[PDB]
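Take a look at the structure set out below.
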Amino acid sequence: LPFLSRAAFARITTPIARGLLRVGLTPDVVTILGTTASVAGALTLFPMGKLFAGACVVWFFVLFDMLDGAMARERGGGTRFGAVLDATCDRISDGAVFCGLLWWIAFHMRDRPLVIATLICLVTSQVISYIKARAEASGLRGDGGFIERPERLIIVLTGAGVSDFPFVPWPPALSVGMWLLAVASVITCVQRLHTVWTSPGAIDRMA
Amino acid sequence: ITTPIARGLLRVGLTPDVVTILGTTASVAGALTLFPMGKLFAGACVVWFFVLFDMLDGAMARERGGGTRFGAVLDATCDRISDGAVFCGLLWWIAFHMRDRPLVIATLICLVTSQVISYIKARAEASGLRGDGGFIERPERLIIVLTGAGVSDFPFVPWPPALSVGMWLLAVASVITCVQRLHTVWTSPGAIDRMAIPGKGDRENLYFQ
Ligand SMILES: CCCCCCCC/C=C\CCCCCCCC(=O)OC[C@H](O)CO
Ligand SMILES: CCCCCCCC/C=C\CCCCCCCC(=O)OC[C@H](O)CO
Ligand SMILES: CCCCCCCC/C=C\CCCCCCCC(=O)OC[C@H](O)CO
Ligand SMILES: CCCCCCCCCCCCCCCCCCCC
Ligand SMILES: CCCCCCCCCCCCCCCCCCCC
Ligand SMILES: [Mn+2]
Ligand SMILES: [Mn+2]
Ligand SMILES: [Mn+2]
Ligand SMILES: [Mn+2]
Ligand SMILES: [Mn+2]
Ligand SMILES: [Mn+2]
Ligand SMILES: [Mn+2]
């Protein structure tokens, strides 16, 4: 496995989770703390141009995201509230990532098309997840997309981080990552709506 | 009022879902063309017009013997996109043509919370819980932001501060609403019943609530 991957991190979530339980933390409190730290990092570092440090901080709390489930597993189970909270917190965290980067791009760069791309990523990031939740609320399916949420985050965070990379930065990488993610995200939206359409019971007329 | 319009659109060969998509595309085009140019009154009228137009898909579905679950999901998703475009369009004017960086922050809070408020409800329902209620739903959201924007640019007698009053009011009310709806999730029947967490992945050790 890649050394910074979630699959790698899953090899040490059990001792971490046991430690956090021992200290009296719960899964849901950990979800909130990690989300708050992630938002703080994105909204502090990105608007300052510290894109490599921000990307590292955000990626850490993508890994940290995995602790609430590991903790709940050690405690005998999770809850539906915990699942809703995790998902909701992920929406907020993603929103802060794009808002932080947006602040840097809008006010400290000269790339207005890139602002547009960042806004597309921001809105599609929410909508991609909304389609799936809203579909399931109606008893339909709404997943889909060639590229999953963690990998979508990898695209933009890699672009940001390389653009600000220590010693040997490649500034174009931020724009490359954002436009690639914008295109991928728009497509993912259409693909997910197609999954809704092909779900059992999706097009029966009622009432 | 709606029935004759709906029947006419059905005779054209339009369906509820096509009307949803068209109304949303027009609303998005209005917000993203008129708000970035500072035509906030015109943009607000265009957006409100297509809000009223979004009610026609339901009137049409009635005339057709009923709507579909897919149509409901599509309509709700389109509503998110339309709300996104409203705040993006205004953001562009505020960010690049005003000197009010705090207002940019308020606008971004509105942008994100407009999505998250709806998301909490849908995601709660996807788990058999509830996430409804709260101060800000879409009608209150649009009234506040579009009234502030329209008044700020009103013909003859504008009141420029209205844009900022509306955005800050909506920002604060929308954060509160997110907290309210998550409490509603928590109090929902079954929300904290313990559930077995099966491992996901090829190794069945990826654990998620
Ligand atoms: C020197 C250490 C950094 C070297 C690496 C380039 C750094 C790019 C900049 C910031 C990292 C933010 C993104 C980190 C993404 C890692 C994603 C990954 O490892 O892939 C596994 C994933 O869980 C499934 O694909
Ligand atoms: C024209 C002034 C309108 C300002 C409306 C603020 C109050 C609105 C009501 C409740 C929100 C209270 C929270 C206020 C937090 C905002 C503080 C701020 O920074 O105000 C700067 C403003 O953008 C300058 O137009
Ligand atoms: C309860 C859920 C709500 C949580 C929603 C949070 C998501 C982030 C949204 C808006 C903040 C975006 C702020 C962008 C960063 C601004 C940094 C900055 O430099 O501020 C400039 C200063 O005001 C100079 O006047
Ligand atoms: C002068 C330039 C004006 C730019 C206006 C701001 C552009 C914001 C771009 C994001 C638009 C938000 C709506 C996204 C629509 C995505 C549709 C998803 C497909 C289902
Ligand atoms: C520097 C910016 C810091 C912003 C903090 C962002 C906070 C994100 C986490 C929000 C999580 C919502 C928690 C509310 C839970 C409500 C449950 C009540 C029922 C008991
Ligand atoms: Mn988690
Ligand atoms: Mn998560
Ligand atoms: Mn998830
Ligand atoms: Mn996910
Ligand atoms: Mn409608
Ligand atoms: Mn609608
Ligand atoms: Mn509602």
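Count begins at 1; order follows the chain as displayed.
Cβ from N, Cα, C; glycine included.
Long-range Cβ neighbours of B:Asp79 (active site, proton acceptor) (same chain, at least 6 residues apart, Cβ-Cβ under 8 Å): B:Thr24, B:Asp54, B:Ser118, B:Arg138. The active site, proton acceptor annotation in Swiss-Prot covers B:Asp79 and rests on a curator's inference.
Just so you know, the Cβ of B:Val19 (CDP-1,2-diacyl-sn-glycerol binding site) picks up 23 other Cβ atoms within 10 Å once every protein chain is counted. Sequence annotations record features per position, and here Swiss-Prot assigns CDP-1,2-diacyl-sn-glycerol binding site to B:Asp17, B:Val18, B:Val19, B:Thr20, B:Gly58, B:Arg62, B:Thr68 based on experimental evidence.
The Cβ of B:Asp57 (Mg(2+) 1 binding site) has 27 neighbouring Cβ atoms from other residues within 10 Å, across all protein chains displayed. Annotated Mg(2+) 1 binding site per Swiss-Prot: B:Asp54, B:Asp57, B:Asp75, in sequence order.
For B:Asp54, B:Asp75, B:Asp79, the entry in Swiss-Prot reads Mg(2+) 2 binding site, with the evidence type experimental evidence. Around the Cβ of B:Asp54 (Mg(2+) 1 binding site), the number of neighbouring Cβ atoms within 10 Å comes to 18. In the three-state DSSP reading, B:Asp54 (Mg(2+) 1 binding site) counts as helix.
Look at B:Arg80 (mutagenesis position): DSSP puts it in a helix. Swiss-Prot documents B:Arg80 to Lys (Swiss-Prot position 94) as a published mutagenesis change and attaches the note Large decrease in catalytic activity.
Listed in sequence order, there are no same-chain residues at least 6 apart in sequence whose CB falls under 8 Å from the CB of B:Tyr119 (mutagenesis position). For the published mutagenesis B:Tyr119 to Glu (Swiss-Prot position 133), Swiss-Prot gives the following note: Almost loss of catalytic activity.
Recorded in Swiss-Prot as a mutagenesis result, B:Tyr119 to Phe (Swiss-Prot position 133) carries the remark: No change in catalytic activity. According to its DSSP assignment, B:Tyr119 (mutagenesis position) is helical.
Experimental mutagenesis at this site is recorded by Swiss-Prot as B:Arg123 to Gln (Swiss-Prot position 137), annotated: 2-fold decrease in catalytic activity. Other C-beta atoms found within 10 angstroms of the C-beta of B:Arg123 (mutagenesis position) number 28, with every protein chain shown included.
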- prompt: Just the number: how many Å between the Cα atoms of B:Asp75 (Mg(2+) 1 binding site) and B:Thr20 (CDP-1,2-diacyl-sn-glycerol binding site)?
  reply: 6
Task: Out of B:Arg62, B:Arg80, give me whichever of these recorded positions has the highest number of other Cβ atoms within 10 Å.
output: B:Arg80
Statement: Whole-Å Cα distance, B:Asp57 (Mg(2+) 1 binding site) to B:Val19 (CDP-1,2-diacyl-sn-glycerol binding site), is 6
- prompt: For the Mg(2+) 2 site given as B:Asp54, B:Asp75, B:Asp79, which other residues of the same chain have their Cβ within 8 Å of the site's Cβ centre?
  reply: B:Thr20, B:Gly23, B:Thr24, B:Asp57, B:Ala76, B:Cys78, B:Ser82
B:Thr20 (CDP-1,2-diacyl-sn-glycerol binding site): secondary structure state under DSSP, collapsed to three categories: helix
